[PDB]
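Accompanying notes for the structure given below.
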There are 2 protein chains.
Amino acid sequence: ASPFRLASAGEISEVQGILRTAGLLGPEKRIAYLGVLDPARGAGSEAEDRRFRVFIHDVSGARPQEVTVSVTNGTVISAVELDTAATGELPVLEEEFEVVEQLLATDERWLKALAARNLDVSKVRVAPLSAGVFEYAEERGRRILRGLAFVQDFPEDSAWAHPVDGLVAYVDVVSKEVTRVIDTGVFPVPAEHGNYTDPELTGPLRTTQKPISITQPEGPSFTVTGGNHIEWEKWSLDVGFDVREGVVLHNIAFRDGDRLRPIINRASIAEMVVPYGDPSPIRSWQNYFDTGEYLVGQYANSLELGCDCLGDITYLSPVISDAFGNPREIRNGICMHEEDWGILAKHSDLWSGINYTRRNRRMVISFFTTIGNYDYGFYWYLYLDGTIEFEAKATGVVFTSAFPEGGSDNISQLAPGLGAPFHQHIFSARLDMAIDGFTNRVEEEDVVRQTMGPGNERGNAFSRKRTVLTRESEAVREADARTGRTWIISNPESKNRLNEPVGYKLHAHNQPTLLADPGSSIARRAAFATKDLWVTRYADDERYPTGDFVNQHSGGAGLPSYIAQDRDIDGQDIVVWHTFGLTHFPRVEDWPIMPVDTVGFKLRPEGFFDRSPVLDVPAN
Amino acid sequence: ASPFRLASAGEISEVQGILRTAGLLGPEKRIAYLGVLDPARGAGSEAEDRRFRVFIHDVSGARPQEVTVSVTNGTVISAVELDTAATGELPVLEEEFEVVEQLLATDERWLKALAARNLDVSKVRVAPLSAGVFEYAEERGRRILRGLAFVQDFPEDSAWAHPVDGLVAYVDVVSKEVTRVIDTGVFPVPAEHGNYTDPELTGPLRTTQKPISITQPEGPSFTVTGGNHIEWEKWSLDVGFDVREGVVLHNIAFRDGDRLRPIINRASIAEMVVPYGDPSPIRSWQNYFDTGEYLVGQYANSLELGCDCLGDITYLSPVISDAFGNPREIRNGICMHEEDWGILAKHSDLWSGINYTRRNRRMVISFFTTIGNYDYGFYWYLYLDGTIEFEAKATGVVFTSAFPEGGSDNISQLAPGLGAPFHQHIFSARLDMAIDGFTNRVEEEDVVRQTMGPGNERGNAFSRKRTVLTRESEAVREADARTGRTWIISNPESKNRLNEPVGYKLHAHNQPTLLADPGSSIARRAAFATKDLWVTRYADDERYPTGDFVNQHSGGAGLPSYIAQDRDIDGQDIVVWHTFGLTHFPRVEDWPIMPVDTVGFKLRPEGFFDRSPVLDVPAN
Ligand SMILES: [Cu+2]
Ligand SMILES: [Cu+2]
Ligand code: NA
Ligand code: NA
Ligand code: NA
Ligand code: NA
């Protein structure tokens, strides 16, 4: 009965029928995105209306459409034709992944380039790569993918070990035309294989690892009700799933005595971009918005018990739409479990004689997605002490190139003749805050050093300062690790027992933000990535930091346009957008398959509670 | 037979006898420090000589002594009388912890101060606090402790909830004289209790936590030989224990195929300091060198199975000396176990059809120490992929004060009338590096941003630069999170298969360093804490960043004096000293007992291996 329940197969089938009956889902139509809309502000009406938003592509060249449907009432709420030269192209379709390779295989320019390299066209894989917006005037308003080639020596071979450098092609996937083939010269195709399951490469497998058995003989400590509502160790929340964003957390609250206290209304990773830093014209256009262009939720893996998730696991299997509106289940796509997390609190007192130890634990909600060469794990953690943490785990296979004779300032060498271009993986977390309710504000907190002198005669004092962000035009902030900078989200109308406003502190990892030149195409299209923290006033239609249609959008959509409204954010319904990322100079140890590297952020209570919230944890 | 074996009870008993027979351990003598010396460079002689270093205090006022003893030969190697006004006082003795309270209880000035506050002297606990070096000329060459008072309402009461502010005393613990009693005014003693085991404060204990069972039905994957030699998943190392430093790791090496490759010769936390930032004269002198002044190893806890260490645990029980030279076992003082650590590597490939998942694990070596109000866990982690990580876990009870009416810029309020002064916890890791042998160098690596223009026409390129540190005078470095700064330790004479020098990259957390004014006493005595990274040339006697005798030392000992030698460190036997710490503005949630907070660092291979070192991990 909850409005935040996962989409059902029946709901998706009804959407299909509504669209079909309205004449919106003919044979030339494809669904590029379908998702449930969240309830509007003021859901205390109990009048449920389950609405779905749909992006509809047309493979014959007609204008695409954005459609909103009510499954509760069986009606089309609105349908708008999109001018894609203005507002952006629709996300990449899974069925387009093979179209680039197929169109190039019959193009004489492509074939002549492969012939010069003595490459069999049947062995050449072409990656379907988003195009961005650069100097090519003929691409405006056309649906373009770019292709880079990799050789597979046999069907089970890792093509990533064999990049074909000096060659790139651009394809119009609707008109089925190859617009440009660019061949800058012949590079040797690296010959070593990268087959990490080949015994010749792994050697004999270790026989030294003994089993670790993690079991819960009384079952888990959390309960799941209504399909996706979690209660665990005073936490309460709803686990949603969206095909663009992936796992979304709703209604994060903490039961403090008799009161359920809200903390976060909605938490998601609302964008992620992978900019490459190789200036070669073969790759200098590469910036993959894995979320906004490809939709990370639709490529979520089915997670295997014992391998991907270990322990007493509870699965959710979210349902999404395929390109024709049929429901499709991602079996075991979300893992949920609790984990021991070491010592929570400990003290042995010299005067009272009391020895005290308590153990910590965390609740884990996770999924894994695969986008071409990349594989990303998204982990949300809830801790006993009120801490909330997000962690991204990056693995998969690095994107490769030739390594130029004489070296490179922008590419790492991994194997003889094999390179990996420098790049970043940058995430945007969208945190619709609700600290004890919706009246919130953000303060920037810096350490303050003090000069030795009167009132500080021994030169030991230090302090802190807090600056309230009052308007959106002043709420675009940068990290400063040297001054210990953090941000506090507080509720000025809700005080703790010491009469101080309750709050939560955001702790960033302070990694570099977007490195590209500020005049670049990617700096305009991924403006969110140039700053660590943005605060906006909540609005229904301000969902993504890059706007609704990221593919081939010319730039400036999303956060820079939102904050131009300069709205009041001092004790208001606000949204925090936190940029964080990994800067990846690939190492030899990343090849042929990359060990996990991680990045994230956390929020800790800051005077939210009247004392430690874990005094009632028992002694194991 | 290994020279790196733990000290035995028999060795300590022999040291006792050697000292006694030489006339060095009469009734007025106390052992303030005793530890085994590491083998000198060039231990390939197999001629074992187990030597111990001893600091001997004299309770009658005679000069203390530093003594070196050979237990193998039964001889005193050297004995030097110490002029403590010059070189520093000896570490605090456990038996002095009660002496401050006892001496003050008979001093008329102290009693009159307690009488004005209507405090029963029998209920007043006095903390034995190290003195530092300030303006009091009469303290030079005298062994001074300072005392701050806390009320215990009954024997099991937490005295920390009841600080007696406005009052401090200084005591000469050898002459047994109270030198000064300073009373700046009457503050109310905070009345709320902080008894975290009192049901009136905890409420009913949770009944919602179900058990997590972690077992290893075939036993652990590591082996322990010779008492303290560990082999685990290609790692090899020796676990040492020293009463000053605690757990020390020796001979960290990795078996790469047929070769055992050294990485780190010796790893330890060689100092830790807690500076307070409250300018009140009652506390503005407070800077506790928990390692150098108090010796964290002697206060290591006995760790309980199921509570402190969970899973299949292997314990070590190190032996230390008491103040009279008797051996004393710290039962179950070190826990060792392996832990599952999630996903190691994962990829599902669109072209080969291969789905691949491997799990990670880590080896954990840990101990916990208690120094007055503080409790610290020290954790070393070894990962399958070659990563080495240190983590400190800070818990216990925050050091308290009154909260002044009208507020404070340097103290947090925790409860009515109860404050907690701002402070830092700053650690120094001493890493005697041995990357593939002893010829090492350090490079500082910064991200390099590039301007849009010729050769970078789309403004996307970025790069990195490495600067070799060639002399000690240029090897004092600061963090720069914004430029992604890291440090690489490499071996210029050992190349990987791509002909690049092998290396390891140090990743810091980039937390603030020492905040005190650079002209302060603590900035001179804890100079190491003012910079993130120091590199020195190895020398036998350069053990601690603060020098050998930290207590009441006037300043500048240790690292600033060492680097003045300006030795060559470019391809030499070098030692990296990394400063890292927590800046603690206490929150209400830290009271009455503090949930764990953490800080640390890690080292990851950087072209050390010829490819990923975990290709031979099996599929669970
Ligand atoms: Cu990467
Ligand atoms: Cu602290
Ligand atoms: Na446009
Ligand atoms: Na909000
Ligand atoms: Na001196
Ligand atoms: Na060394």
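Following Swiss-Prot, chain A shows residues 9-628, kept in their order.
Even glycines carry a Cβ here, placed using N, Cα and C.
If you check Swiss-Prot, you get these features:
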BINDING   A:296-307, A:379-384  substrate binding site
ACT_SITE  A:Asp298  active site, proton acceptor
MUTAGEN   A:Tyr382 to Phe  Loss of activity
ACT_SITE  A:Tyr382  active site, schiff-base intermediate with substrate
BINDING   A:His431, A:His433, A:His592  Cu cation binding site
Filtered by Cβ under 8 Å and at least 6 apart in sequence, the residues in the chain of A:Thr299 (substrate binding site) near it are A:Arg252, A:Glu253, A:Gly254, A:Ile277, A:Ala278, A:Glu279, A:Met280
Long-range same-chain neighbours of A:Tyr382 (mutagenesis position), Cβ under 8 Å, sequence gap at least 6?
A:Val282, A:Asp298, A:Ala402, A:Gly404
Which residues, in sequence order, are found in the same chain with Cβ within 8 Å of the centroid defined by the Cβ atoms of A:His431, A:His433, A:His592 at the Cu cation site, excluding those residues themselves?
A:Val282, A:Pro283, A:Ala402, A:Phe430, A:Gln432, A:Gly589, A:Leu590, A:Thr591
In sequence order, those recorded positions of A:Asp298, A:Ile379, A:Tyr382 whose CB lies under 6 Å from ligand 1
none
Counting distance between Cα atoms, which of the binding-site residues A:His431, A:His433, A:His592 is nearest A:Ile379 (substrate binding site)?
A:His433
Of the binding-site residues listed as A:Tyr296, A:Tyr302, A:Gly305, the one whose CA lies nearest the CA of A:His592 (Cu cation binding site)
A:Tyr296
Compare the C-alpha of A:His433 (Cu cation binding site) with the C-alpha of each of the binding-site residues A:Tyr296, A:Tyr302, A:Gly305, and give the closest one.
A:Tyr296
Round to the nearest Å and give the CA-to-CA distance linking A:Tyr302 (substrate binding site) with A:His431 (Cu cation binding site).
18
Give me the long-range Cβ neighbours of A:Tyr296 (substrate binding site): same chain, 6+ apart, Cβ under 8 Å, in sequence order.
A:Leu137, A:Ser138, A:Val281, A:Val282, A:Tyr302, A:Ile379
Quick tally, other C-beta within 10 angstroms, A:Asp298, A:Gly305, A:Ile379, A:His431, A:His433; top of the recorded positions is A:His431
Separation of alpha carbons, A:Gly305 (substrate binding site) and A:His431 (Cu cation binding site) (Å):
23
Can you see whether DSSP assigns A:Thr299 (substrate binding site) to helix, strand or coil?
helix
For A:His592 (Cu cation binding site), list the number of other Cβ atoms lying within 10 Å of its Cβ atom.
22
